[PDB]
Every structure is written in structure tokens, then in C-alpha cells.
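See below for the structure under consideration.
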Amino acid sequence: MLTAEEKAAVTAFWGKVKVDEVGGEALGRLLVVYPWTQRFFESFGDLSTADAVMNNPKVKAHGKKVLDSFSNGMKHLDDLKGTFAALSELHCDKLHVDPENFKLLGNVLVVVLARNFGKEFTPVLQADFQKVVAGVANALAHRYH
Amino acid sequence: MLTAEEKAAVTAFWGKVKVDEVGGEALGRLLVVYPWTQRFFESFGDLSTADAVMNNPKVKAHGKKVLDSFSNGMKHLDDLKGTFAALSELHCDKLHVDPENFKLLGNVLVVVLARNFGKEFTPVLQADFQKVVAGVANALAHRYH
Amino acid sequence: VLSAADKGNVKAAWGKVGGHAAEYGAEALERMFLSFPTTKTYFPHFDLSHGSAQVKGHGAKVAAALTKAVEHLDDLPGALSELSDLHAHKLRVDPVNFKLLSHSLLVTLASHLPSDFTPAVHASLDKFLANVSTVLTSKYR
Amino acid sequence: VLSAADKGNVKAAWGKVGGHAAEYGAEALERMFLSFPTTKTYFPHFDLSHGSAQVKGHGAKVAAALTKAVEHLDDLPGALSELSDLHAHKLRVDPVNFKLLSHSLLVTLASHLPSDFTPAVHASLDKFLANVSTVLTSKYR
Ligand code: HEM
Ligand code: HEM
Ligand code: HEM
Ligand code: HEM
């Protein structure tokens, strides 16, 4: 994973993150930007417009749980594989989500952080977060590869 | 990996392969079908037309080495990771080959086996070979994920 | 984007397919379901057992849409607008699955037309199928 | 394929970019090189140090091309022909790198235009950059 100075910068940034706002936003934009992802959330209600998706109460509530899951990941950066093993099996065996989609959500989350923090989400910070989301994506992909 | 059933089937099929020829054809097709892959072989000489790529003597020589590497993999189906550890390091650290390209070559190989064997390359055997080439591609991608 | 060479390769190749298009359509779907069994979850209402009439019938429709496509290479979004609605708006098919079917079709064609399936034709066909896939996964009306 | 709404969305966003296209072009490259260092291998003759003036001049060229693309959304292959020649025939850039640059650009635009970068604009810009990337990686002449 990351050097000790890196984890430090990354942890300290992460304490700034409003997980409610950011998780609702990220899951929302996943379903708007990559619209096929809506298939996996079909019971959530109307997702036919961008506003419908971002206003959707179940999308917000689930995006919040996704980010809590990520927040948990942030505490175990040397053991993402073990941390995410149960979720890896869930998304593979029960949800049949193609693992390409894990990288897409990770990237969408980075875009959301940038939108929410501007200048403060510096290129160095973003680079470290790229390493984090790629590590989470790979951990979640482990029960295929 | 595969059952002992599927291993013997795949083994017996693989015995018919003209290792040299198939290697050349598969590497050549990778460079023709996904032309950016030529960048990695720019020292090989003329790659400007499909005919030039296919008849390129360095492409043919190297395709043979690629296929010999696969035949060795065919003998070690239960430990593809360890079998490919040196090649994983080589393609990542020295060659900077994006891992998506491993899957493309595995698929092109499958297409080549179909072309060369027709109906003998049955839906069932093709399916098992999709497991082998996804296996080899995952083993080569080990030093990023 | 297809070159003029790509377009002549696509039309010449699909011309060689000819009356076998239906058969090859069915065998592509069979190879896809078999090799990549998660694709079967798109068709839970089908009988997907071996040589299912439903799969063979569905193969013919897939082949016939490709035949239509081959005839409209300069305007795939217009030609395939109704299929885009079905695949991108209605079914919400993950693009990964298009790559799997495209591959299954190449494997199918390679095995029935070993002489005509040259590296150049293989390249053009792959481009053509990627372009069809982009159309069918894009919401553009 | 872009909808009418996508093309309206892309123009509206680029209009909000305004005189800052060059700056955003520079920053997107900077973020690409820092986040994804294997991209630097296409630039062995560049000064790639932090704040390098060479990266800034190149980012301006990259943004001018996109400004050109936005005025020709209906014929990108015609507008981008010379750049496809460069990136597809000459440099042979792996397509994965276009996804890395496209993502770096969305990050940059989102950071600088938090009120305009709505989810629908984000969706449209992603399709637009994918379309550009397809043109620039395709050999079609
Ligand atoms: C960064 C990657 C991801 C993380 C950390 C993550 C995390 C989670 C978590 C914590 C849950 C709840 C598990 C539980 O309490 O049982 C969940 C469920 C779920 N996930 Fe994800 N996820 C990721 C990517 C994705 C993607 C890309 C998709 C689909 C495109 C997806 C689809 C689903 C679905 C459909 C559920 C069940 C939701 C329901 O109850 O209806 N996930 N995920
Ligand atoms: C199943 C996938 C692959 C296998 C089994 C494979 C196997 C090999 C082998 C056995 C070597 C010989 C290295 C040596 O003897 O030192 C080699 C070298 C190399 N491979 Fe691959 N390879 C694969 C995929 C790829 C792909 C997809 C690319 C690029 C698109 C690539 C690019 C290279 C290059 C540039 C070299 C060195 C060639 C030279 O001598 O200049 N490989 N590979
Ligand atoms: C080149 C790619 C494809 C083409 C040309 C194509 C074509 C077609 C056609 C012509 C139909 C029937 C339209 C009608 O009802 O008359 C159809 C339906 C359908 N397609 Fe595809 N398709 C492609 C890719 C895919 C993929 C990758 C999947 C999923 C793995 C998929 C899933 C479906 C499903 C579920 C239906 C509805 C089947 C039914 O109940 O009748 N398609 N497609
Ligand atoms: C949004 C997609 C891209 C656009 C619009 C774009 C645009 C451009 C432009 C306008 C030029 C300058 C041509 C000139 O000097 O007249 C250029 C050159 C170049 N591009 Fe890109 N580019 C893109 C993606 C990429 C990517 C992903 C890479 C590789 C990581 C790349 C590598 C290069 C290289 C190596 C040069 C030549 C630089 C030099 O020697 O001066 N391009 N590009």
C-alpha cells in the first residue's frame, strides 16, 4: 500500500469527509454516469432521470453504507483483501457485479471528493487516493481472480 | 482451476496444437487486431500492414516463445500464479504492459484455436480454455493487483 | 471508427456468412452462455438447455440485426435506435456482456470460415462489433 | 453515441471552462502523470518536474484540441483526423491511457466547477471524452 507519510495525509483528509453527503453523491453519479449500473438497484424505485436518481432515498441511504464500508477500508490499508473478503463474495456470488464496475465507483468517488473539496484535494492527495480506491477495487475483485 | 475431467480434455486437445505456428499467428493477430500493442515491439521492424506483421520473422519467433510459455502453463494449471511469477514481474516492472492486454492475447489465442481446429474446438473445450487463458492473464497481472 | 477497408471487410465477410447467419447467431449465444455463465442471468425467462429452440430462435434475431447493421455502416445509431432503447434503456445490459458476445461471435466465425477469417478481416469485424456494442449501450435519443 | 442533450451539456460545460481551458489542460496532465506514472513513458523527452513549463504548454495544446472537438461534435473523426494519425498511427498509445487522462480531466473540471459539474454534465462529458479517445486510438484513413 502506502508509505507512513501517505497514510497520515490520507487519514487526515478523510476525517474532513461528510460520509452521508459523499456516499449519496457517489452512488448517485455511478447510476447516472454508468446507467447500466441501475440494473443492480432496480428495486430502488424511479431512476429514469438524473434528478430522480440523486433525489432517490434508497440510493442515498445505500451510498452512505458504501462509504462507511470505505471508511472501514481506510482503517485497514495493509489488509484490504481480508477486510473486503465477505463483500467480495457477496458482490460476486449473489449480485454478479462485473469487477470493472468496482473501478468505476472508485473513480466516481475521487471525482466527488474533488468536487466537494476543490483546491484542497491536491494532485498529491488525489494520487494517494487513486492507490486506495484501486486497492479496494482489487480486494473486491479477489473472488474471480 | 479445472476438474481432473476438464484437465485431461484440455491436455488431450492441447497435444494437437502446432505450438510454433499457433504462437506466431496469435501474436500476429494481437498486433493486427489491437494495433497499439505494436508499440511494445517497435524494435521488430516492419509492422505497417497486416501481411507485414504476420510474416515478420521476429513476431513469429517471439510468438513461439509466448506459446511455449503457455504450454508450460498447461502443465501447471493448479499453480498458474507461481508458474508465471517471473513473467508477471517482467511485463509490469520492465515492459509496462497494461494488464487488459493479457486478456486480449488470451482471447486472440482462443480465436486462433477455433480457426485452426474448427468443430473440434467444441463449445465445451472452448469454455475450459477460457478458464485457462483468464487464469494465465490473472497470474500475469499479479504484480499490480 | 471504421476505415473504408474495414467496411469492405465487414460486408465481404458477412456476405461469406450468407444463409448461415442464423445458425452462427445461435452458436455464438450458446458459446457465450457456456463459457461465461453470468450472461445467462440476462435471460432468466428462457430455456437455456443445449439446443433450446428459444436460443436458436433468439440467435436468428441477433444475426438478422447484424445483417441490418452491415447494410448501414455509415449510420449505426439511426439503424439500431430501437435496439439501443431495448438494450440501454430497458434491459440495462452491462457493456462487459457485449464484449463477451462479440468474442463468442468471432470464435464462431473463425471456426466456420478458417480461410476467410484473415487477420485483417478479424480486425475489421472486431471494430464493427465494438461499434455496434457502443450503439446498443448508449442512451442517445 | 451522444444525445442532443449530451452535446448541449458538453458545450454548456466547456462554456463555463471559458478562458481557463489551458490551465485545466495543464492540471489534468499533471494529475495524470502523478497518479499514473506509467503514462510518463510516452514523454521521455519531456521535463516532467512539478510545475514544469513544458507540461503547461502541452496542457494548453490538449485543451485547444478539446475546444476544437466541442465545436464538431457531429463529426469528430473529420475534426480529429490529424490527431488520430499522431496518437493511433505514430505514437500507438494504448487506449487505457485515454481513460486515465479522461478521468484526470473530470477530476480537474469537478474541482474547479463544483456548481456546474452536475451529475448529468458529468455523464455527458465522460461520453464525450470516450468518443474523443475512440477517434484518437482508431486507424480510419
Ligand atoms: C468500491 C466498491 C464497493 C463497495 C465498498 C461496496 C460496498 C457495499 C456494501 C457495504 C453493501 C452492503 C452489504 C451488506 O450490508 O449486506 C453493498 C451491497 C450492494 N452492492 Fe456494493 N460496493 C461496491 C461496489 C458496487 C458496485 C460497482 C455495484 C453495482 C454496479 C454494487 C452493487 C451492490 C448491490 C446491488 C448491493 C445490495 C443492495 C441492496 O440491498 O439492494 N456495489 N455494497
Ligand atoms: C498470456 C499473455 C503473455 C504471455 C504468456 C507472454 C509471455 C512472454 C514471454 C515467455 C516472454 C519472453 C521473455 C524472455 O524470454 O525474456 C515475453 C516477453 C515480452 N512480452 Fe509477453 N507475454 C504475454 C502477453 C504480452 C502482451 C499482451 C504484451 C504486449 C501487448 C507483451 C509484451 C512483451 C514484450 C514487449 C516482451 C519482450 C520482447 C522482446 O524481447 O523485446 N506480452 N512474453
Ligand atoms: C451485437 C450485440 C447484440 C445484438 C445485435 C443484439 C440483438 C438483439 C435483438 C435483435 C433482440 C430481439 C429484439 C426483438 O425482441 O425482436 C435482442 C433482445 C435481447 N437481448 Fe440482445 N443483442 C446484442 C447483445 C446482447 C447482450 C450482450 C445481451 C446480454 C448478455 C443481450 C440481451 C438481450 C435480452 C435479454 C433480450 C430480450 C430477449 C427476449 O426476451 O426476447 N443482448 N437483442
Ligand atoms: C483527450 C485525449 C487527448 C487529446 C485531445 C490529445 C491531444 C494532443 C495534442 C493536441 C497534441 C499536440 C500535437 C501537436 O504538437 O500539434 C498531443 C501530442 C501528444 N500526445 Fe496527446 N492527446 C490526448 C491523449 C493522449 C494520451 C492518453 C497520451 C499518452 C498518455 C498522449 C500522448 C501524447 C504524446 C506523447 C504527444 C507528443 C508530445 C510531443 O512530443 O510534443 N495523448 N496530444
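If you check the header, you will see the structure was determined by X-ray crystallography, 2.1 Å.
Cβ from N, Cα, C; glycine included.
Taken straight from Swiss-Prot:
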type	residues	note
BINDING	A:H62, A:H91	heme b binding site
DOMAIN	A:1-145	domain 'Globin'
VARIANT	A:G15 to S	In allele B
VARIANT	A:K18 to H	In allele B
VARIANT	A:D20 to G	In allele D-Zambia
VARIANT	A:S43 to T	In allele D-Zambia
VARIANT	A:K119 to N	In allele B
VARIANT	A:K131 to Q	In allele C-Rhodesia
Cβ packing number for A:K18 (variant position), 10 Å threshold:
11
Counted with DSSP (H/G/I as helix, E/B as strand, rest coil), the domain 'Globin' (A:1-145) has 114 helix, 0 strand, 31 coil
If you rank the recorded positions A:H62, A:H91, A:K119, A:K131 by how many other Cβ atoms lie within 10 Å of their Cβ, the lowest count goes to A:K119
Select from the variant positions A:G15, A:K18, A:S43, A:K119: which have any Cβ-Cβ contact with chain D shorter than 8 Å?
A:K119
Near A:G15 (variant position), how many other Cβ atoms are within 10 Å of its Cβ?
8
So if I draw a 10 Å sphere around the Cβ of A:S43 (variant position), how many other Cβ atoms end up inside it?
6
Among the variant positions listed here (A:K18, A:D20, A:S43, A:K119), which has the Cα closest to the Cα of A:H91 (heme b binding site)?
A:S43
To the nearest whole angstrom, what is the C-alpha distance linking A:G15 (variant position) and A:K119 (variant position)?
17
Under 8 Å by Cβ from A:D20 (variant position), same chain, sequence gap 6 or more
A:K60, A:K64
Between A:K18 (variant position) and A:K119 (variant position), the C-alpha gap once rounded to whole angstrom:
17
For A:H62 (heme b binding site), the one of A:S43, A:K119, A:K131 that lies nearest, given that the variant positions are compared by Cα:
A:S43
